[PDB]
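S.K.: One structure coming up, written as structure tokens, with questions to follow.
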Amino acid sequence: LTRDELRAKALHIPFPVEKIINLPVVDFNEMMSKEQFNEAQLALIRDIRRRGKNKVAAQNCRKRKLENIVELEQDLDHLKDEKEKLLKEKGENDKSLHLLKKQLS
Amino acid sequence: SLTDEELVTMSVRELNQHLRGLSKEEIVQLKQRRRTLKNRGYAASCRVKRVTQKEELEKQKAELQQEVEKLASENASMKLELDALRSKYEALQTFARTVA
DNA sequence: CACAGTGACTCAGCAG
DNA sequence: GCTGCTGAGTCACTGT
């Protein structure tokens, strides 16, 4: 039993914590409807929901941060390869032009 | 008392030199304050490291993108004039053959 | 109002 | 034990 589950239990929150967190808004409101909660119960429910949602955005935010550096590092690689492929093409273009310009002075 | 920056700078030996008028419980409290402030510095320098990594990577990616864009564009222009010159060289091919 | 994204702080916990 | 680090949860915002 997590600390969140104990507090909700101690305040007689009849809903499971997972349903407080993960349920969509319309379904959360439906579950919350027809309930005579007091301020303390309302506050703890909203605090459990906010912390629960924000905990996952924090992981996603950190996951995207690291993933973005991998994509940047790859971006770097491909550009250094494309630059080399482009310089190779420029060389064969410069050689063909020079050879034709030579044959005609 | 003591301030924040002063606690982080000193070591454990100097910290043992400032036990004037405190209980055993105030000892661990002050030690835990140092570890907390040290942890704040660790996390902060960790953030600065990753921000420096990202900015430096992005600034040097934004370069290479313009580098290959300028290269791709100029090669396109050059291969045009290069194809046109070879076309007229090939036109003089056929005319040189038509004479006897 | 709702919720997602994010810098800063915090702490647990691991490695050395 | 301490150090430095890092994943993770929480706060306090900002933005849609």
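Here chain B follows Swiss-Prot, giving residues 23-122 in order.
Keep in mind that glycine also has a Cβ here, set from the backbone N, Cα and C atoms.
Sharing the features that Swiss-Prot gives for it:
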- B:51-114: domain 'bZIP' (DOMAIN)
- B:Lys53 to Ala: Abolishes acetylation. Has no effect on binding to NFE2 but impairs the DNA binding and transcriptional activities of NFE2; when associated with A-60; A-71 and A-76 (MUTAGEN)
- B:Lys60 to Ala: Abolishes acetylation. Has no effect on binding to NFE2 but impairs the DNA binding and transcriptional activities of NFE2; when associated with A-53; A-71 and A-76 (MUTAGEN)
- B:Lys71 to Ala: Abolishes acetylation. Has no effect on binding to NFE2 but impairs the DNA binding and transcriptional activities of NFE2; when associated with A-53; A-60; and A-76 (MUTAGEN)
- B:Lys76 to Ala: Abolishes acetylation. Has no effect on binding to NFE2 but impairs the DNA binding and transcriptional activities of NFE2; when associated with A-53; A-60 and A-71 (MUTAGEN)
S.K.: To the nearest Å, how far is the Cα of B:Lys76 (mutagenesis position) from the Cα of B:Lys53 (mutagenesis position)?
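M.R.: That comes out at 35 Å between the alpha carbons.
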S.K.: Suppose we draw a 10 Å sphere around the Cβ of B:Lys53 (mutagenesis position). How many other Cβ atoms does it contain, all chains included?
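M.R.: Other Cβ atoms found within 10 Å: 13.
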S.K.: For the domain 'bZIP' (B:51-114), what are the DSSP-based totals of helix, strand and coil residues?
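M.R.: With helix first, then strand, then coil, the domain 'bZIP' (B:51-114) has 64 helix, 0 strand, 0 coil.
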S.K.: Just to confirm: which same-chain residues, 6+ apart in sequence, have a Cβ under 8 Å from the Cβ of B:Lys60 (mutagenesis position)?
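M.R.: Counting only residues 6 or more apart in sequence, the Cβ neighbours of B:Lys60 (mutagenesis position) under 8 Å are B:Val30.
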S.K.: Of all the mutagenesis positions given, B:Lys71, B:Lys76, which has the fewest Cβ neighbours within 10 Å once its own Cβ is left out?
M.R.: B:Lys71
S.K.: Between the Cα atoms of B:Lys53 (mutagenesis position) and B:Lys71 (mutagenesis position), what distance do you get, rounded to the nearest Å?
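M.R.: Pair distance, Cα basis, whole Å: 27 Å.
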S.K.: Which of B:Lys53, B:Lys60, B:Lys71, B:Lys76 (mutagenesis positions) reach within a Cβ distance of under 8 Å of chain A?
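M.R.: So the ones by chain A are B:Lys76.
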